[PDB]
Amino acid sequence: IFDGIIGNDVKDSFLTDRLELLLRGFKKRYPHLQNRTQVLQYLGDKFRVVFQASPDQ
Amino acid sequence: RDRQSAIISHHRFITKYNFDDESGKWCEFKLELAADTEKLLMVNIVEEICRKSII
Amino acid sequence: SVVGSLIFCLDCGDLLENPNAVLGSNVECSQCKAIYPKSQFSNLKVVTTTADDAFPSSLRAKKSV
Amino acid sequence: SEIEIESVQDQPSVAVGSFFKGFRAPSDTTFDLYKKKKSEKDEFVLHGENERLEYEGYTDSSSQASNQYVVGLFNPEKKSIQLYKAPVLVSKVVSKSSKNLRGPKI
Ligand SMILES: [Zn+2]
């Protein structure tokens, strides 16, 4: 994701630091979302009440 | 050195104070914080205080 | 890998926990298991600057033309 | 002033792989090559495993079909290139921790 955002632009202390706040901050909030599958389970699990897809999914 | 030490003595975070007494061209002071400080946007804080300080 | 003040796991690319906060002389990745606070330790520094916008003034206006 | 071409090799041998900035892998990590001989061209797939992770890479077929990558080795002293067609593979690395999941519901 870092390479996706800043890329060759490694010199933007402005962007390097905001992006460290973003990625490190997410690592702070959800330390247990270690992989994509768990994240998907958290989104489906957290919106399952509202997407009207129930036990059907 | 007495000024820098005295300002350290007035402010809990500051550590060094070097001033261009030959003209006033800059004001440098070193701020040291514990690891437990994590992350802040110090440039943005400085900017905000700059527009809140009046000569 | 270390970038700026971020240091990513060299094996897995995870933005591993910052060496400054580890409870050991060697931290590890939360995705893999690599040793770092123990190996090369970094000397994290950033030359942060102002955007050359926060400080409007007549004197800045005399510097712009 | 132009560089001459010595030899061209047209069949699969060398490959090129995109990874995260920092990939290094064990001194022995191995890269499994695959060849999905599909009609005109053979879309390739790379697969490897290590003690913690497993890395799998594949070609962007819709961009692969419209551009093709070539790698060659030149010698300045012999003015000669050994040309090799090489697939560029955008590879992702999953770990053993990336293979755990929760219940199917709350
Ligand atoms: Zn790692």
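Chain C is numbered as in Swiss-Prot; the shown residues are, in order, 2-66.
Determined via electron microscopy, 3.8 Å.
Even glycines carry a Cβ here, placed using N, Cα and C.
The Zn(2+) 1 binding site feature in Swiss-Prot is assigned to C:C10, C:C13, C:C30, C:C33. On its own chain, C:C30 (mutagenesis position) has C:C10, C:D12, C:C13, C:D15, C:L17 as residues at least 6 apart in sequence with a Cβ closer than 8 Å to its own Cβ. Under DSSP, C:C30 (mutagenesis position) is assigned to coil, being neither helix nor strand in the three-state scheme.
Among the sequence features in Swiss-Prot, the mutagenesis site C:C10 to S is noted as follows: Severe growth defect. Of all Cβ atoms in the shown protein chains, 21 besides its own fall within 10 Å of the Cβ of C:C10 (mutagenesis position). In the three-state DSSP classification, C:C10 (mutagenesis position) falls within coil.
In Swiss-Prot, the entry for mutagenesis C:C13 to S states: No effect. The structure shown retains the original residue.
According to Swiss-Prot, the experimentally introduced change C:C30 to S is described as follows: Limited growth defect.
For the mutagenesis experiment C:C33 to S, the note given by Swiss-Prot reads: No effect. Over all protein chains present, the Cβ of C:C33 (mutagenesis position) has 22 other Cβ atoms lying within 10 Å.
Take the CB of C:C13 (mutagenesis position) and look out to 10 A: across all protein chains shown you find 25 other CB atoms.
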